[PDB]
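A quick write-up on the structure given underneath.
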Amino acid sequence: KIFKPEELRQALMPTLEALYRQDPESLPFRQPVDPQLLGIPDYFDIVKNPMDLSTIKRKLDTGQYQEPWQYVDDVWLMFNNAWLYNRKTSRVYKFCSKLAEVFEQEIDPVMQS
Ligand SMILES: Cc1noc(C)c1-c1ccc2c(c1)nc(CCc1ccccc1)n2CCN1CCOCC1
């Protein structure tokens, strides 16, 4: 499959928008994790490949995703990072799990079409 980056933007962006609409659950994911602001100086040791919603949006706007799985891989990276770093009892871990449930529902049909 050859992929049109504006046709992929139009197909994929509503799945990203689905994640942004979740409030409060998307709030920690809207900008890059800032370890200084959050007081978590080991974050970049543990999380080698950070990702967040703003980064995925800018990637999709600059035509960075040659094919849709690369996009799906970034969304999962963002989730896996938050699950790796955070305790299971934490607000952000539980928000991650909600976002992942939303994403799975949204992306399923879109990757079909
Ligand atoms: C994502 C992710 N992965 O690991 C952590 C830790 C986060 C993360 C990532 C971000 C998190 C956050 C947790 N909790 C909050 C709000 C509470 C807070 C805690 C300490 C200091 C200040 C606030 N935010 C901050 C959310 N703000 C909202 C407004 O825009 C900037 C980020």
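Numbering, chain A: per Swiss-Prot, residues 1083-1195 in sequence.
A Cβ is built for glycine as well, from the same backbone N, Cα and C atoms used for every other residue.
Some features that Swiss-Prot has for this protein:
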- 1085-1192: domain 'Bromo' (DOMAIN)
- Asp1116 to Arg: Impairs binding to acetylated histones (MUTAGEN)
- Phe1126 to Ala: Impairs binding to acetylated histones (MUTAGEN)
- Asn1162 to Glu or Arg: Abolishes interaction with ASF1A (MUTAGEN)
- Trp1165 to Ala: Abolishes interaction with ASF1A (MUTAGEN)
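On the structure: features taken from Swiss-Prot.
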residue: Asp1116; record: mutagenesis position; Cβ within 10 Å: 10
residue: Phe1126; record: mutagenesis position; Cβ within 10 Å: 11
residue: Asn1162; record: mutagenesis position; Cβ within 10 Å: 15
residue: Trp1165; record: mutagenesis position; Cβ within 10 Å: 14
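The residues of the domain 'Bromo' (1085-1192), classed with DSSP into helix (H, G, I), strand (E, B) and coil, number 74 helix, 0 strand, 34 coil. Closest in space to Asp1116 (mutagenesis position), of the mutagenesis positions given as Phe1126, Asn1162, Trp1165, is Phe1126, taking the CA atom of each residue. Calculated from their C-alpha atoms, the gap between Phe1126 (mutagenesis position) and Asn1162 (mutagenesis position) amounts to 14 Å.
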